[PDB]
Amino acid sequence: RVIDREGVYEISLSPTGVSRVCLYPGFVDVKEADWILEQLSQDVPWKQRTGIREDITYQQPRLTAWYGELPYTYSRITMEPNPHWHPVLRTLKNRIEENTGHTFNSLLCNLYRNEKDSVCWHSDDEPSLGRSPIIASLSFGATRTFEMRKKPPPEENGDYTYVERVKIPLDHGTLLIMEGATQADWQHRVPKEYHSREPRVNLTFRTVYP
Amino acid sequence: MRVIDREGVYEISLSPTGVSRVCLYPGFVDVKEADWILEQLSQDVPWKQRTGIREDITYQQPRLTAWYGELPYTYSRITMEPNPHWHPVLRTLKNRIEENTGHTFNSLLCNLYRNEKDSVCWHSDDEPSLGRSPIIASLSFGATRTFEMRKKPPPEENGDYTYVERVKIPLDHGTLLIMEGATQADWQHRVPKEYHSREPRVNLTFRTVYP
Amino acid sequence: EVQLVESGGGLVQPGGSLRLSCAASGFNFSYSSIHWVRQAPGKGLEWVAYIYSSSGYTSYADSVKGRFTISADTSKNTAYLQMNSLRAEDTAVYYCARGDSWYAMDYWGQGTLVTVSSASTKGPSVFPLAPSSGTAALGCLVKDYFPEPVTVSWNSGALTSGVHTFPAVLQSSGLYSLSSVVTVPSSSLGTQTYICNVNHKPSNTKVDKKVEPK
Amino acid sequence: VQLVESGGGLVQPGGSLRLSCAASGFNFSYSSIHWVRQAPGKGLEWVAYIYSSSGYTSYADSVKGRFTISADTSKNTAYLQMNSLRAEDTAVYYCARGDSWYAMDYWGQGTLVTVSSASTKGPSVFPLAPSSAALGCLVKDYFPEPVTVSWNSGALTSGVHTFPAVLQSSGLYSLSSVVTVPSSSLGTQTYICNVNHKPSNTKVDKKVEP
Amino acid sequence: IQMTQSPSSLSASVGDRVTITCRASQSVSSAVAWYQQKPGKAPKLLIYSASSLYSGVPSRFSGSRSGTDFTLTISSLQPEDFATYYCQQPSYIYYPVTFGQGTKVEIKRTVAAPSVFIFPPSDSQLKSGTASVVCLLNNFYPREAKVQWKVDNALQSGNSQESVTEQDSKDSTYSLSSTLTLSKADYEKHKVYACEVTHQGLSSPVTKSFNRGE
Amino acid sequence: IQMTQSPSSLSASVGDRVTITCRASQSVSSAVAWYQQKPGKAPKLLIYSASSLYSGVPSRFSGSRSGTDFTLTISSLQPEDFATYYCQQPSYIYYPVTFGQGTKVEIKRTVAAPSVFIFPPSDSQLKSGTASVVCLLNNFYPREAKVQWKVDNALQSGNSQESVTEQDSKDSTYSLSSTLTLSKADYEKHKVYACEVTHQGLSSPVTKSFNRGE
Amino acid sequence: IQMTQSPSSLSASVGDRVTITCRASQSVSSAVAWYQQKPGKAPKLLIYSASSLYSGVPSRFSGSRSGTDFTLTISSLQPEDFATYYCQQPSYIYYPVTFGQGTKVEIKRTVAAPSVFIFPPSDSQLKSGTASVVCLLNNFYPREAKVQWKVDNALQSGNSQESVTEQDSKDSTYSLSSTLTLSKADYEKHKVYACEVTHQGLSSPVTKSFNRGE
Amino acid sequence: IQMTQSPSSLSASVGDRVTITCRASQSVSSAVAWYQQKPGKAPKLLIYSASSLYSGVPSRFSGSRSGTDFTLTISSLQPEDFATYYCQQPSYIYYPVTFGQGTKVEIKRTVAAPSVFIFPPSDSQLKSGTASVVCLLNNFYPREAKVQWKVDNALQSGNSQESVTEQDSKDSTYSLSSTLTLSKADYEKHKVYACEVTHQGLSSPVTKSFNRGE
Ligand SMILES: O=C(O)CNC(=O)C(=O)O
Ligand SMILES: O=C(O)CNC(=O)C(=O)O
Ligand SMILES: [Mn+2]
Ligand SMILES: [Mn+2]
């Protein structure tokens, strides 16, 4: 299924429960989004970070930065929590919270430098996020595709093939909210592209618990 | 002879009484809202054609009028019945004017010029119940008409109606005019008839009436 | 052909939020007043907000003020309504209506459903209301479904004469329940088969139930 | 061993009031004090309670933020500060007993609170004359509640129907009191209804005659 | 705008068994209370803790709990038991309290047709600028009754307000009074005024007419 | 908790003159709008500025103003005129807009007694732990009717929810469905279930009974 | 009460390298702008985004950042570069904008002693009730100079205001005029008036005196 | 942003006659007070009611009123009279009180040239990441002095802050200390540091230099 319209979409109802995604194109106005993109590209402390999987040290194919008072460890890599939120980020956080009704205390910033940068299939189900987290995703810059796939039930046992797929185009200034069973029951990714893409900045808001 | 059509504050004279100050704010009410206000006030205001007196004679004023406020206003030897219940729109406009200009009002006189043949001729607003040097605010809706002003002659010239300084101020749809200082003591004003078709005009004149 | 289209409605938890949009087709906004009116099931109309598109002036209802935010974009010819801190009483059919003047609304939209509730979407269960000794009396009880609406037909739409599909009722559990009956001759009870067709689009559930005597 | 309420009356919208609840014959001390209102001809609506030992307070959703409940065991009186009163707050306010946290065993007689823009006004009485039986009086355009109607200073009571008050669009209340009788009496005995409006100190008697 | 609901009616005779019911879902407490309220008097506590009777309550009153449903039962209905009963929902400690919809229990009687009387407006009221025409429905049963206003055979709606008396203590009948209010000019713009009453005790609707100034 | 009221009803025949009034005290404006809404469809504008007909409105509709009272009059009732009419109160510029109580106009019909049918709960539902007993009243007029549930001759209240269909377009009759829902445990504790129906078209109440497991 | 500060001064010669720093602690942005303002003219944009030259700016201007410190550097000082420079602090989006203390750059010159002139008040001014005695410091450098008024060898303070001429484009010198204003009564009660000047170019203070009525 | 002003200076010798004025046009009252405040000490009341000496004030102090101008005169200046004097504007009852600009009176002295000393930053401070170079101007007169920082003969501005001591009790001279703060990197990016001092007691500006790492 392809979704590109403003609306609330219940993408699945089982096994865990209702999976709900909400899309809001134009949440940030074009001119403000342009300016925000420029600023965050200039001011955010973007880094290309290390990981290691088969005892070989490697660079993630995307730039990252973290904000918040608590650490966040995924893929065996650790990000140093930043106490001082950029004022623009704080403002955007507050706007998202007031409009969505959900609160957040952690922000991960992703910068996809060009078409060769990406994030592969995963769920945001790290245990310090708690059971069934609410995650908000705000995008700026070039359009990229946010792909989602449903997890297979325990019969197939990790056979991500004959299963449901959802594609969501994320355009300049669009806000996406995921809540409910979405992290328990679905995985998502942003694939590489084979044509020129300008840089894209994504803001992913979460709640991190002790 | 001076013509004023720009947004601004104009000091039109400095003597004999003091500074005469008029302030013009075009587009104070936006076109569509002014259109709706015009329609509303034309329908809802209790417009009447009232009598004047002059000097032992009787005539119909060439304009419709209505009054709002808790105190009476008597001009041309005729008294208008004060209305305690202000139309909600008129209230709102009153409050808007007060908050934006910084001056307060308790009285509103409504003038309706039905067409080009309607008018108000020369006078000053120097009725004693207005107090010393009153502040008067004028808000216009509908067709454009010209607000003409002439400076009073000094008592040595025996009320010469000519050669004194004249000022014309076009009042367009949604334009706010404020008069303060010596303007009522030193100047007269009027709205002349026109010689081409004019649509109806509604004018709102706010002022403070004292016991 | 000058219609209005509403979007952004659906199901939300109490305290959640929504953003309704109203697209102007066939004509234009500006120099006009854009109103939002809701209507609870079986209730009267309730104006909630309007906006003067020329100047941007907005006015809200007392039962809404502080929570909702009405706006318009002349660039896109689309009106918006940001509904925050939604409550249970906010559940209603929301209409978008134009209005050359400042009050007379001449173009109305078809309306979108907005349901604010803690219950989650669930498919219906159908039980048969079997006839006994009575000349022409049977039906189906579509119970425990959420949210509205649901559509009921008989024999894929062939049987329509004498069909009464009652309005839905809201039970204390938070789930809806209705009944759809039909009166048929008793002589056809042993010969004619009767099957009600229930279609619940919100849960994507299609259930047919055959009604037989016992 | 009763409860007495005081402080009710007439207020403008947006104003304030403070109801008082005097306990007699037993003391609240360790106890829960509830406030319940009831609109004319409607059900009960709990608005607030307080636990007297600790001071914990709980308010109804249609009241929270505007009202403030308190009590002073030194004076053995409970209070309810109603701020920013609106039209829908018009109801008869009761004061509640319970020893438990919910079981209210002692109730007061209740005071009436009216929030309206109308001012106190005496009633106008018009005769409902019989014809070729029944007669009555029309008690119209009075404010506020309540008003009492009797017939012949209380001598005539058999077949008397004093209808409940209705609220007109003008903000004024209106009721009618009728009475049945037989044909011969008309013209041989007089009928006078007695209207007593204590809030306006207005007592009017009107003879009903064909 | 209203906050609560009007109490529902329940017709019962002396000696009948009555079983009211409350309903609270996702309930997990037995702290449900029952109250009785007579007209003009404050409510009195009946049952607490789902089934515990209060001091001074007859043994014919009984409370039961069955899952999320709560019940108040009167084994033998007495004349002093006819009143409105309110159910207090499961009241958890530290949480707000909610009262359910009242259930008014009225006493059954034989069907009684209303005696209809019509009163033209008095001259003292015409001297002020308003005219009030009242239509009386005296001593009838049951409560449901329809009054239709018509001026010069033009059906009226919205310009009339009706009031209903409490159930009588002696004969258990009701009385209704509907008032039609017009301006003096509008009253003098028509001739024939009539209120048509429809009731169960009437085989056909009765009409009480009069011409203005007769 | 409710925001608006349910629309009042007006019984009228084809060809009658109907005059619906809309009271708005202390009004100093003529900016009153009238709207018509048919079941399931969005409202359409009828009258604006108190008396001005909207483009595409039949000439039989007319609005007038009488002081602070506003009226909408239909000179000749047509079959397509039977719907709900809403009055928009005087909407001043910069001020909120309020819709009045709707006026439902239904078509008069001869007296029709209801056909009462009762359906016991299906075995498939008893397999789940809940029992829903529905009582049907088919094709009757007028709309007003009372249905009483009795379990082992014990009067019930609060455990039933009823739904009424819209007035039929062909026969102008109504249909009512009352559902009595209780748990399996309480359902198997009683024997005889019956719904007693009272209506104007019935000289005596009709009772439809059934015993558990027959 | 004052909102901003007077710009600080910097003495530099033509051809020197000038580095004006702009301290902004705890800054986490590079959105810093620099402006140049000549007397009587609107400011002109120099650098944006901390280091980006604006279109129409000579290549001698350069902007740099050093941690939380921001820098504007002029490689070769030109005669047309002598003006006041304002630093716009890091401007975050949605947040207010702040301008720093202006840094006025004057041209360095050889030491020039002031030519002191005193002018007594004219009789035409004495005919009005006030007397103004002015002391003139003409063509001197640097800008810093102190003027002391003495009447009958009584040191005055607070009764004198002074104004300094912008740095001249021809000789690069300053001029100062101090005015002493008193009433007529106090003016005629004293004899000798003197103006004592202290400056860098004077080894000893210079006194310009006059006696009343000569 | 500043609320008040720095107190103006008055250079006076012992035994001089000092007259301070405190303009206050629109003065309808004589309730003017004068105060004296010494550095580090609380202020002391001198005059009240324009002219009345306070208990414990020498007779050399005197207050007078001349129309709307108020004055405080010291006939013969003593060493204990050098301090800052504040004038309280006419303080009406029920109205706020405002204090005028203070007048600091310093003792006059012969011209004293400053002894300039430059100190390189200590290695313990370079161990933290910041370098602070201080330039000392010790024992000079008058208070007038200019300090210019130069790194590689590049004029600096904004990165230095100076502090001035009070006038000494023995020699009546002032001392100034200017601190130039840079980061470790910026400190290590340049070689020659110098502070250029201009003063009355120096015929030509004096420069004190040092090279990093010697
Ligand atoms: O890049 C996107 O739009 C979505 N990003 C993520 O899901 C993530 O970084 O965890
Ligand atoms: O009509 C106008 O604009 C001016 N009106 C008046 O001066 C008035 O009626 O007092
Ligand atoms: Mn992710
Ligand atoms: Mn005038």
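Per Swiss-Prot, chain A residues shown: 70-279, in order.
The header says X-ray crystallography, 3.7 Å.
Even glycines carry a Cβ here, placed using N, Cα and C.
Counted within 10 Å of its Cβ, the other Cβ atoms near A:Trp115 (substrate binding site) come to 18, all protein chains included. Here Swiss-Prot flags A:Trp115, A:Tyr141, A:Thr142, A:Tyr143, A:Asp194 as substrate binding site.
Here Swiss-Prot flags A:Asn179, A:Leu180, A:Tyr181, A:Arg269, A:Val270, A:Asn271, A:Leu272, A:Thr273, A:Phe274, A:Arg275 as 2-oxoglutarate binding site, drawing on experimental evidence. Proximity of A:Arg269 (mutagenesis position) to non-local residues of its own chain (separation of 6 or more, Cβ distance below 8 Å) is seen for A:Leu180, A:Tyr181, A:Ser208, A:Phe209, A:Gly210, A:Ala211, A:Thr212, A:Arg213, given in sequence order.
Taken from Swiss-Prot, the feature Fe cation binding site applies to A:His191, A:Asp193, A:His257. Take the CB of A:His191 (mutagenesis position) and look out to 10 A: across all protein chains shown you find 13 other CB atoms.
Following the DSSP three-state reduction, the secondary structure of A:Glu123 (mutagenesis position) is coil. Record note (Swiss-Prot) on the mutagenesis of A:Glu123 to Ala: Strongly increases activity towards dsDNA, possibly by facilitating access to the active site.
Quoted from Swiss-Prot for the published mutagenesis A:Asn179 to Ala: Decreases activity by about 60%. Cβ neighbour count for A:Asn179 (mutagenesis position): 20 (other Cβ atoms within 10 Å of its Cβ, all protein chains included).
Reduced to three states, the DSSP call for A:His191 (mutagenesis position) is strand. Experimental mutagenesis is annotated in Swiss-Prot for A:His191 to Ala, with the remark: Loss of activity.
Here Swiss-Prot describes A:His257 to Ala as a published mutagenesis experiment; the accompanying note says: Decreases activity by about 65%. With a cut-off of 8 Å between CB atoms and residues at least 6 apart in sequence, the same chain places A:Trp190, A:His191, A:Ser192, A:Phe215, A:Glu216, A:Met217, A:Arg218 near A:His257 (mutagenesis position), listed in sequence order.
Annotation note: A:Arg269 (mutagenesis position) sits in a strand segment as assigned by DSSP. Quoted from Swiss-Prot, the note on mutagenesis experiment A:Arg269 to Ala is: Strong decrease of activity.
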Integer Cα-Cα distance in angstrom, A:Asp193 (Fe cation binding site) to A:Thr142 (substrate binding site): 11
Long-range Cβ environment of A:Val270 (2-oxoglutarate binding site), under 8 Å and at least 6 residues apart: A:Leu106, A:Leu109, A:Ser110, A:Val113, A:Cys178, A:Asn179, A:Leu180, A:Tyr181, A:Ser208, A:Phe209, A:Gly210
Which of A:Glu123, A:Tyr143, A:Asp194, A:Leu272, the listed recorded positions, has fewest other Cβ atoms within 10 Å: A:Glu123
A:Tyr181 (2-oxoglutarate binding site) CB neighbourhood, other CB atoms within 10 A: 25
Sequence-distant neighbours of A:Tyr141 (substrate binding site) in its chain (C-beta under 8 A, six or more apart): A:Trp135, A:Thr147, A:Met148, A:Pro150, A:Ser175, A:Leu177, A:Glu195, A:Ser197, A:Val277
Taking residues A:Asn179, A:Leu180, A:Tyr181, A:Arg269, A:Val270, A:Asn271, A:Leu272, A:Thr273, A:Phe274, A:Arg275, which bind 2-oxoglutarate in the record, the widest Cα spacing (Å, whole number): 20
Candidates near ligand 3 among the recorded positions A:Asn179, A:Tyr181, A:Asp193, A:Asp194, A:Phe274, judged by a Cβ under 6 angstroms: A:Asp193
Residues satisfying Cβ distance under 8 Å from A:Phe274 (2-oxoglutarate binding site), sequence separation of at least 6: A:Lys162, A:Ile165, A:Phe173, A:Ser175, A:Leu176, A:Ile204, A:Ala205, A:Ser206, A:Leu207
A:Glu123 (mutagenesis position) versus A:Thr142 (substrate binding site) - Cα distance in angstrom: 18
Span of A:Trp115, A:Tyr141, A:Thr142, A:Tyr143, A:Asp194 around substrate - largest C-alpha separation, Å: 24
Residues within 8 Å of the A:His191, A:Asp193, A:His257 Cβ centre (excluding the Fe cation site residues themselves): A:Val188, A:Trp190, A:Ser192, A:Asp194, A:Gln252, A:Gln256, A:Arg258
By Cα-Cα distance, the member of recorded positions A:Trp115, A:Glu123, A:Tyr143, A:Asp194 nearest A:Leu272 (2-oxoglutarate binding site): A:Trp115
Entries of A:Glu123, A:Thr142, A:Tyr143, A:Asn179 (recorded positions) sitting next to ligand 1, with Cβ under 6 Å as the cut-off: A:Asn179
